Amino acid sequence: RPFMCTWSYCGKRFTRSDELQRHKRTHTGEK
Ligand SMILES: [Zn+2]
């Protein structure tokens, strides 16, 4: 699965691109 978050500290792979969008959406700060 070519879906991995860029957050190194995160250390978690994904199966859907949408996940990273929303998950990363709150990886830091708040936005
Ligand atoms: Zn992540």
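What you see of chain A is 654-684, where the numbers are those given in Swiss-Prot.
According to its header, this structure was worked out by solution NMR.
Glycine is no exception: its Cβ is also placed from the backbone N, Cα and C atoms.
Following the DSSP three-state reduction, the secondary structure of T668 (mutagenesis position) is coil. Here the residue is the original one, while Swiss-Prot reports the published mutagenesis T668 to A with the comment Abolishes PRKCzeta-mediated but not PKCdelta-mediated phosphorylation. No effect on DNA binding; when associated with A-670 and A-681.
Sequence-distant contacts of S670 (mutagenesis position), defined by Cβ-Cβ distance under 8 angstroms and a gap of at least six in the same chain, are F656. Among the mutagenesis entries in Swiss-Prot is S670 to A, noted as: Abolishes PRKCzeta-mediated but not PKCdelta-mediated phosphorylation. No effect on DNA binding; when associated with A-668 and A-681.
Annotation of the mutagenesis experiment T681 to A in Swiss-Prot: Abolishes PRKCzeta-mediated but not PKCdelta-mediated phosphorylation. Some effect on dephosphorylation by PP2A. No effect on DNA binding; when associated with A-668 and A-681. Over all protein chains present, the Cβ of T681 (mutagenesis position) has 9 other Cβ atoms lying within 10 Å.
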| said: Let's check the environment of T668 (mutagenesis position): how many other CB atoms sit within 10 Å of its CB? | reply: 9
| field | Assigned conformation of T681 (mutagenesis position) - DSSP reduced to three states | value | coil
| remark: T668 (mutagenesis position) to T681 (mutagenesis position), Cα to Cα, whole Å, comes out at 21
